Amino acid sequence: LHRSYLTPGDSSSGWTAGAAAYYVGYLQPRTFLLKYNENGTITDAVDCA
Amino acid sequence: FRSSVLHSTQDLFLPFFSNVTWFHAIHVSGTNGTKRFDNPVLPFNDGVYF
Amino acid sequence: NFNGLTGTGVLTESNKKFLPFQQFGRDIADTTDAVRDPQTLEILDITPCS
């Protein structure tokens, strides 16, 4: 979070554009048809639900 | 390893086109002056796409 | 019997550039084909024992 220094005048309202945003989703028991490539990498998936 | 095959697996994956909780967290200099951010505790049901 | 992949077969040289993290190597009909050398990084595809 960096208390460090706040430099009043430029960040008076906290922030305007945005520093970062972390996403937290939740995994669910799902059936995934995985398509493997000739190199062994997954290119696309399909969820039945 | 699997070379150009189709495989079906039953595990815990993130469903497509769902609702993910973007949580913006950073120093927030308040109008009064007290600095805060977005900070609670997020539960870990059985997995997290962080 | 490599790292526990017990089986009989002819171990030949393979063009199976495995993604850098796998080891078992199976098929669609779930047959345990290519296996990576536990010691070195060589991949020998197995075949039926004639």
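Chain A residue numbers are taken from Swiss-Prot; in order, the displayed residues are 244-292.
Determined by electron microscopy, 3.2 Å, according to the entry header.
Heads up, the Cβ atoms here are built off N, Cα and C, so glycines get one too.
Record features, source Swiss-Prot:
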VARIANT   A:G252 to V  In strain: Omicron/XBB.1.5, Omicron/EG.5.1
VARIANT   A:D253 to G  In strain: Iota/B.1.526
VARIANT   A:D253 to N  In strain: Lambda/C.37
VARIANT   A:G257 to S  In strain: Omicron/BA.2.75
Q) If you draw a 10 Å sphere around the Cβ of A:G252 (variant position), how many other Cβ atoms fall inside it, taking every protein chain shown into account? A) 6
Q.
Can you filter A:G252, A:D253, A:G257 (the variant positions) down to those whose Cβ is less than 8 Å from some Cβ in chain B?
A. A:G257
Q.
These are the variant positions: A:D253, A:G257. Which one scores highest on other Cβ atoms within 10 Å?
A. A:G257
